[PDB]
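Note sheet for the following structure.
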Amino acid sequence: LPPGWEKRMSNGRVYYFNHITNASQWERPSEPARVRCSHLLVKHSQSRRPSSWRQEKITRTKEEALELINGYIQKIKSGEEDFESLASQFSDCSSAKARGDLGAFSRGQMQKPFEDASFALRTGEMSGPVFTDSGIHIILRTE
């Protein structure tokens with residue numbers, strides 16, 4: 001299995017988990033010097049900057065932020081909503097203006113957990129919930 005991936009079991013059901021991106025999937029999954037990623041961020045009261053373009057004062061708890069993230073992940077995987085659309089609407093990051101696109105970056109430029117998840121993703125792959133000082137993210141590697 002690729003880097004970070006391991007075969008796991010959840011309620012008698014076998015699935016695959018990536019310890020670096022926190023991504024979980026039913027399908028068997030089988031580094032770049034720079035990657036391009038988009039992201040959807042959900043901040044909470046403990047974010048370093050508990051404020052965003054969509055909310056003067058972020059008051060949701062981290063637990064609530066995680067629930068929202070899991071909801072966005074589920075809707076994207078179901079196919080009822082696309083990452084782009086959700087990011088432009090609910091991301092607490094100003095990159096929402098660019099449909100969540102962050103452009104290209106190298107290691108040492110983003111917060112460590114976001115960076116590690118980003119470089120462990122293969123092109124087109126989406127991470128699971130990723131935690132940083134900014135809040136909780138869903139990351140999509142586009143390049």
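Think of each number as a place in line: the chain as shown, counted from 1.
Method on record in the header is X-ray crystallography, 1.9 Å.
The backbone N, Cα and C atoms fix where each Cβ goes, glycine too.
Pulled from Swiss-Prot, these are the features on record:
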- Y15 to A (Swiss-Prot position 23): Reduced affinity for KIF20B (MUTAGEN)
- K43 to A (Swiss-Prot position 63): Loss of peptidyl-prolyl cis/trans isomerase activity. No effect on the interaction with IRAK3/IRAK-M. Abolishes IL33-mediated increase of IRAK3/IRAK-M protein levels (MUTAGEN)
- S51 to D or E (Swiss-Prot position 71): Loss of peptidyl-prolyl cis/trans isomerase activity, nuclear localization and cellular function (MUTAGEN)
- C93 to A (Swiss-Prot position 113): Loss of peptidyl-prolyl cis/trans isomerase activity; decrease in DNA repair of double-strand breaks by homologous recombination slightly less efficient than that observed with wild-type protein. No effect on RBBP8/CtIP (MUTAGEN)
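Swiss-Prot feature annotations superimposed on the structure.
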residue: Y15; record: mutagenesis position; DSSP class: strand
residue: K43; record: mutagenesis position; DSSP class: coil
residue: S51; record: mutagenesis position; DSSP class: coil
residue: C93; record: mutagenesis position; DSSP class: coil
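Distance from the CA of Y15 (mutagenesis position) to the CA of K43 (mutagenesis position) is 29 Å. Across the unmodelled segment of 12 residues, the C-alpha atoms of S30 and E31 are separated by 16 Å. Here the C-alpha separation of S51 (mutagenesis position) and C93 (mutagenesis position) works out to 9 Å. Within the same chain, residues at least six positions away from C93 (mutagenesis position) with a Cβ under 8 Å of its Cβ are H39, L40, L41, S52, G100, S134.
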